[PDB]
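Chemist: Okay, here's the structure, questions in a sec.
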Amino acid sequence: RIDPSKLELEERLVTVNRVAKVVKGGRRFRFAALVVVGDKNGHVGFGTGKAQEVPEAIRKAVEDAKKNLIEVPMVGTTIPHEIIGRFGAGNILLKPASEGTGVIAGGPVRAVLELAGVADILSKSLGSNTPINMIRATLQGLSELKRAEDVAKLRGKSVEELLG
Amino acid sequence: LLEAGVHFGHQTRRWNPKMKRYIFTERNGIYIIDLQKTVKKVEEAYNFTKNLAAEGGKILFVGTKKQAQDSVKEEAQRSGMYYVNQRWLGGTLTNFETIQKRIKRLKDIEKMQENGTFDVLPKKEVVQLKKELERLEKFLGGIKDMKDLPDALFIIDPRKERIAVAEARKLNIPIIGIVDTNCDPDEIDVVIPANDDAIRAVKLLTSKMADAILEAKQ
RNA sequence: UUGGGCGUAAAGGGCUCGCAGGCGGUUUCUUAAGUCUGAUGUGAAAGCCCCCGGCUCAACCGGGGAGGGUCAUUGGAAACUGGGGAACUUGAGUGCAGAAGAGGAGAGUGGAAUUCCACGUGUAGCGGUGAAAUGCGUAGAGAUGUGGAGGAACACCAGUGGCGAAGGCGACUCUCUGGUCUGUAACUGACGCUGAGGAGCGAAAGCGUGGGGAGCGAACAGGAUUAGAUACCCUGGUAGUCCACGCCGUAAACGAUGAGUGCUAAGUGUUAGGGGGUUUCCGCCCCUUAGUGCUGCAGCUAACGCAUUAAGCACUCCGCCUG
RNA sequence: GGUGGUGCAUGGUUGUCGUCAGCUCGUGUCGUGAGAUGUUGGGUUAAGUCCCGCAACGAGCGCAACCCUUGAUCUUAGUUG
């Protein structure tokens, strides 16, 4: 479903890109923005930020962030299993680990996983070093996650039978 | 069961194989919609809409065909609901704020022409104000007293008019609608296969749904 | 390899026939090379690593243990792979009955048209361009009438139409010859796919020997154009193209997509069939193999696009790329 | 104190494209993104003038208008006219 706006969003920015456009006179410098937005309890999202200024792009990032959020399973403050997302030439894989392992991730990706609350991820940016698509490389993989009690309900099977 | 049906109704070869389980085959190329499946699916729509009338999602009606301009308007005004017999505006739901600003402009300009300052020029109203009055009473019509984001919508042909369905889909709103055989069952939650252009049937199917919420007013 | 690619970014060999090597339909018996597993022997010690203890701790040093072997012997396991024995017929092939064809090679055959020449008739120009000149012409051109030689090209049909593996092949007929597709079932019982080197084919140019040279035409020449014209234009013009035979073996040799097998919404023409539904029909409608095109869903794509003829998801083989 | 230097440190001030018909924003979507739509399509105008269509609806700076002059007339006022 759609995640409601009845939460506590923390919304720290990642990068700012100044982005041009060439008219009869000369250039026109605007700014681009993207802000990873969420709580620390499993809801992550973002939106684009476009303006003619610095701070109003920060404002309009929050709108589509509250229009588009997504939820992640938090089994033991980890991802419950291993997955590899492949959206648009930026491959970023996701590996779970033990609870002491911290958050080892790429630059913009590290400002995503701490905005999940999930603190145990190994990852490695296989694909390109572009900030929009690396975040698209994360949530697309995080969308394809599964829960332990859910797939047993999908299989019509016991949850403990998935473990033993 | 043929309650008042007369039709099987519509499309030839331009038909969606997503709706494969719905029609029959005639040698004439026009396909025959199964009448027993038609009554069963509209009856659950006849059940759930009465629950929808008890909650607060009023009903939205949109009809953008020349056969749809008359039967939809009369059934909506029989129910007091919201009818579009004209074009659909880009962003009637997600772009609701500039819709509510524009309908506010219509809300108080009618105060001017009968109660307010009517004597400014004899032609300032003609060139500008009454020319505005002919536009917005058509193009913003009888949906004007909405003041809300509704939770339902009824249309006649999404294959003609996917454009209106998009933002309604985009805000997770379960909608209803008579569909053509080439339409999108992935899109709509409530499938109603019938003749899209039978003037009696589009009056018939809008009569059952308007009388569904009519009995649900108690 | 775990851990990329190949439509346009670097990358599909031009395409074939194929030895070696690579991979294997279905059912069943059997075997144990691969595989699985025990036991035993061993891979010294120091070092890494598990854990203690010692040195003022540390570093260092010591004690104990693990780990490390495509290891050997021995004893087990039999689904899958290899091997052997025997069956099934869908893969592929054969028969038989059809149908389509510019598929190849050969000797011969015409019909317009260009020029050349013979001549009648007939007079001042035609010829050509952005403009004009050079060229041709009173020795009779050009136009026009008949007749003659000779070559090469084969309108109309002509169509994201046919066929070949590709390059390619369009007048006609004959002789000779390749594959293609349908119809089943008669047969074989996996006989198949791909294929480094190797072999053969491969437009146009070019080469060597003769044949033939009407148009056309590089090189060159001339007249213009231009500041220059070693060019576009211009009238001629040699090799060439053309034939038999021999060789070069390259191209945007293009679907910028290596070959095969299956699978994955449709809609739509169009070439060859076949089956049926009323009908001898004509026909319409429906089912169905095969190439042939276009618009399209999921998914793939960096975007354009690609979409049952994949660039979708998988697999076997060969080539190629690493600014 | 400098009419000493640099208008490629500057304010301010004007020319210029040109009184040309244009330049953007807000919300909505579109596209991984740059941007795209609105402003494009149809019919007109001196003109983004304006109407219709239109996944856009709107607003802002512009155009024009309200400002002057001249062109008609009335009211009031007639001297130094």
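Quick note: numbers on chain A are straight from Swiss-Prot, i.e. 3-166, in order.
Per the header: electron microscopy, 4.5 Å.
Each Cβ is built from the backbone N, Cα and C atoms, and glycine gets one as well.
I grabbed these lines from Swiss-Prot:
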- A:11-74: domain 'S5 DRBM' (DOMAIN)
- A:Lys26 to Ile: In BSPC 111; spectinomycin resistant (VARIANT)
- A:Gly28 to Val: In rpsE1; spectinomycin restistant, not a ram mutant (VARIANT)
- A:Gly104 to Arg: In rpsE9; suppresses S12 mutation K55D. Lethal in the absence of the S12 mutation (VARIANT)
- A:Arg112 to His: In rpsE7; suppresses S12 mutant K55D. A ram mutation (VARIANT)
- A:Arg112 to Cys: In rpsE8; suppresses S12 mutant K55D. RspE8 is lethal in the absence of the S12 mutation (VARIANT)
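Give me the structural setting of these features: burial, nearby parts and distances.
Modeler: For the recorded site, A:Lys26 (variant position), the DSSP three-state label reads coil. Residue density at A:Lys26 (variant position): 4 other Cβ atoms are found within 10 A of its Cβ, drawing on all protein chains shown.
Every protein chain considered, the tally of other Cβ atoms within 10 Å of the Cβ of A:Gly28 (variant position) stands at 8.
Mapped onto three states, the DSSP output places A:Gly104 (variant position) in coil. The Cβ of A:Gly104 (variant position) lies under 8 Å from the Cβ of A:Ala121, A:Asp122, each on the same chain and at least six residues away in sequence.
Within the same chain, residues at least six positions away from A:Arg112 (variant position) with a Cβ under 8 Å of its Cβ are A:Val105.
When secondary structure is read from DSSP and collapsed to three states, A:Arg112 (variant position) falls in the helix class.
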Chemist: Looking only at the domain 'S5 DRBM' (A:11-74), what are its DSSP counts of helix, strand and coil residues?
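Modeler: Taking the domain 'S5 DRBM' (A:11-74) as a whole: 13 helix, 29 strand, 22 coil.
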